Amino acid sequence: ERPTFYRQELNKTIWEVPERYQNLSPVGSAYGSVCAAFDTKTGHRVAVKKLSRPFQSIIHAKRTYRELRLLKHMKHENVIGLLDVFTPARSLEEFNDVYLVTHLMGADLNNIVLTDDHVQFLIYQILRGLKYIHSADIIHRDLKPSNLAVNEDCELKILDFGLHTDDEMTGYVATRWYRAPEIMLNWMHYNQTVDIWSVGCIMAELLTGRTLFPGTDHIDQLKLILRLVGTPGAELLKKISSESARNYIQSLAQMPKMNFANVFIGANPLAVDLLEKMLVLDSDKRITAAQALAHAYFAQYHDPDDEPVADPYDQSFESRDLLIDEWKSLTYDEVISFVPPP
Ligand SMILES: O=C1CC(c2ccccc2)=NN1c1ccccc1
Ligand SMILES: [Cl-]
Ligand SMILES: [Cl-]
Ligand SMILES: [Cl-]
Ligand SMILES: [Mg+2]
């Protein structure tokens, strides 16, 4: 049953991996270190990630379990999937290290970023993967061009699910430019509609070649957003939980929604229409992924018999309080029960 493992030291780290993985070469590294390799069982080039200190605290142990549960569930053409997971440990008593294996992704959408046909195909694939993700009541939370892998045939996969520090979100940073305003400013309990705001920001940028809302800080970014989509009406104001955030919003002079045909000059009128339905300030009123797939902009690609949904996903663990070793034991069980894809 158990494969043979071999050891080697690569850039100050000991890696112990099954013989099937060959020609390990470092390609990146606080969450872990990553090597590219060739998988002789499948023939794919793969990425192998060795987790750093996976069980050093309750918070870290629960994050390790969360990542493994999510990656084991995702089985969709437009979403990253898990090729393998392994540990050199022979028992729970000696279990300390976790390794995760995926397909090696080449370029992300940044490098690419285009005909209108290209934009149709790229955004279609993002929405097809999001319909699947949202059907399992999962929220990605961090959709942006660097988290979308694209190959030579324009085929796309969503990766790097949100599993973010205050400093990471400060200033003139791409880590904030794609976030929905209700989550950027903690206006209210958010839901899956935050991901659709992100898709609108991405689509606009593929059409113009420019970041839609490149704010120099949170407040500058909010001002850019409200200039395009208008200031809130009383209906949305009621839904903002913070009295102080409500107070700040009402300090701003009122502004009407702009004409999107005069912003996105020359774009396909169907693309302009779809952007007006994604970039809505009130998250209750945004288009959903399932609704967007049926929009006329995607008529060339839409096939309602080839847009699958996910098996149900139990996240009850997220409200559970456990000790370090109880999270560690749950993780061990998930490593040893992994069944590889066909
Ligand atoms: O978290 C990361 C980062 C990563 C990667 C970084 C640099 C170059 C190429 C790949 N691969 N991964 C990953 C690898 C295996 C399983 C899950 C995620
Ligand atoms: Cl092997
Ligand atoms: Cl181990
Ligand atoms: Cl990015
Ligand atoms: Mg990323």
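Numbering of chain A is taken from Swiss-Prot, so the residues present carry the numbers 4-32, 34-117, 122-171, 174-352, in order.
Method on record in the header is X-ray crystallography, 1.6 Å.
A Cβ is built for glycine as well, from the same backbone N, Cα and C atoms used for every other residue.
Annotated features, as they stand in Swiss-Prot:
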- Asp168: active site, proton acceptor (ACT_SITE)
- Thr180 to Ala: Phosphorylation blocked (MUTAGEN)
- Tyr182 to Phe: Phosphorylation blocked (MUTAGEN)
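Here the features listed in Swiss-Prot are placed on the structure.
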residue: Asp168; record: active site, proton acceptor; Cβ neighbours (10 Å): 15
residue: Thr180; record: mutagenesis position; Cβ neighbours (10 Å): 12
residue: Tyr182; record: mutagenesis position; Cβ neighbours (10 Å): 12
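Distance from the CA of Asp168 (active site, proton acceptor) to the CA of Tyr182 (mutagenesis position) is 21 Å.
Across the unmodelled stretch of 4 residues from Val117 to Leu122, the Cα-to-Cα distance comes to 8 Å.
Put simply, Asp168 (active site, proton acceptor) is 20 Å from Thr180 (mutagenesis position) when counted between their Cα atoms. Distance between the Cα atoms of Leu171 and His174, which bracket 2 unmodelled residues, is 8 Å.
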